[PDB]
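Undergrad: Handing you a structure now.
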Amino acid sequence: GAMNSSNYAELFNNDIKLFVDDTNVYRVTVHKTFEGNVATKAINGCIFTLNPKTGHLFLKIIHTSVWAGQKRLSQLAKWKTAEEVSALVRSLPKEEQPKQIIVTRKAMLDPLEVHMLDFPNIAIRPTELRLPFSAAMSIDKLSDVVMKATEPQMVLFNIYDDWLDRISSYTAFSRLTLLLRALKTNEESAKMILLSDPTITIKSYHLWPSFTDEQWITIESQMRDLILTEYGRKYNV
Amino acid sequence: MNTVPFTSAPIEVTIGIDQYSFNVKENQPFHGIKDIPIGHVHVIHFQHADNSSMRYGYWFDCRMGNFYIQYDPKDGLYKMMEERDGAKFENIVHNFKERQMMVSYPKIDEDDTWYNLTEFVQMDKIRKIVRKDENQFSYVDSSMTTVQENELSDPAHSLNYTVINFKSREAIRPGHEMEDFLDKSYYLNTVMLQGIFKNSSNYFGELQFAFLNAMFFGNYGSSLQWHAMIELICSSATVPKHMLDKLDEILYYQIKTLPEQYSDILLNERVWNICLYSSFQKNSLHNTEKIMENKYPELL
Ligand SMILES: O=C(NO)[C@]12CC[C@H](CC1)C2
């Protein structure tokens, strides 16, 4: 059934599972035409497919050529997502294939279900969580590879850097959803806090700064303050 | 015109014959139904006065044999049987007619309702959905489940309707996932019509039989089947024009005949609103849309 606050520790057990987020697959800018009508221009997108236990991120880059000559793109984008997730599962060794795929938006259920008919033992699940994965394009190392792509491409990342050497996957996922919720509510101020100390560097093979446990517990507090604020700045409280 | 005699009526019961029904009191001198129109299947059905639980009944075609009803006090129901002695039967019927102990099938001459509801329904196809090959007639009741229902528990007593499932490999061609899910024409025309039913008449016959079992016995699995077969047509972009015209007629007479007080349980809102207002065939069911809108605007 659906994934929510009550069954949250299931994410960190030893059954392989993937989150699939389709938010950033079909991305457009909206602009005026010479005749004063409105048009869209697509830009490169990505499927965000994440193992929450290990941090492994399968970033399938969606090049704008895939939309050329196609109709009803928002609907096609969901089926293209499902086709690409299905191709990813088929490419994995059997012992690495997931036992569950959790989709962050309910409109992905039927497209994924139909594409995964060959895998009747893989559970396709929705969630009641409001997960902030759309904010993955705030990370310049991910945004940069998406925008630079000239053809369809899959790029593999570990979104937890080396954190699992020191913390659990529950704590790592909690930190990630805190970094991303902050980037999604106020991208600028979050970055200005995260990068406040220029002696704490983002290693070439990492996405986030080289924070020690003591800055990491702190900055999480700074990830907290920003989110409550913006929530006041929004609702006036 | 043919006859189905009754040995007796030992328990109070409401007896239906097709869309007609009448009340019979305990040990009332009732000996059957005469003047049944030849050329159609028929259903004779029962609801006991004490136990409104379990409507049950028998599909038959008087061209296939001489049938009669006899109450069984051990199993507690009215059973259909075949009389193989033709002269015994004629003599039984002629005596009951002489004593005027039979109700007359009460068909009005202008009335084509029963023809319209059973146009494509054949006994031979009924007997393959309801497997009991030692009898020429078929028993159905409110509680019988369908083959597909059993996949999600006694097989001998199942309704073996054609399994339809829109999220299945049969329905979805590898590599046409989106195309086949959003436009079911492949599954309708190639898989079901050409492959399984062979022609649209057999498809419509199962659709009509499923509706009639839903209406007369409240058979829930039959209602599911009727709606699935409707939805498979309406969700196909490519349907022979003659099929769409006949479907509008078929559904029109089903909605016309449905008891007003049963629409809440027997009509699936999602299917009907999708079919009449969202589907490819939204503009192809004019008679059905008009009677639905004047008789069940609440559902829509
Ligand atoms: O852009 C980035 N890395 O590629 C950062 C790392 C910490 C801030 C939030 C995301 C900047």
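All positions are counted from 1 along the displayed chain.
So how was this one determined? The header says X-ray crystallography, 1.6 Å.
Backbone N, Cα and C define each Cβ position, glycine as well.
Reproduced below are the annotations present in Swiss-Prot:
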MUTAGEN   A:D21 to N (Swiss-Prot position 1853)  Reduced growth at 30 degrees Celsius. Strongly reduced growth at 16 degrees Celsius
MUTAGEN   A:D22 to N (Swiss-Prot position 1854)  Reduced growth at 30 degrees Celsius. Strongly reduced growth at 16 degrees Celsius
MUTAGEN   A:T23 to A (Swiss-Prot position 1855)  Reduced growth at 30 degrees Celsius. Strongly reduced growth at 16 degrees Celsius
MUTAGEN   A:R105 to K (Swiss-Prot position 1937)  Severely impaired growth. Reduced growth at 30 degrees Celsius. Strongly reduced growth at 16 degrees Celsius
Undergrad: Just going by other Cβ atoms within 10 Å, which of the mutagenesis positions A:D21, A:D22 has the emptiest spot?
TA: A:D21
Undergrad: For the mutagenesis positions A:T23, A:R105, which one has its C-beta crowded by the most other C-beta atoms within 10 angstroms?
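TA: Counting Cβ neighbours within 10 Å, the top one is A:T23.
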Undergrad: Indicate whether A:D21 (mutagenesis position) is helix, strand or coil by DSSP.
TA: strand
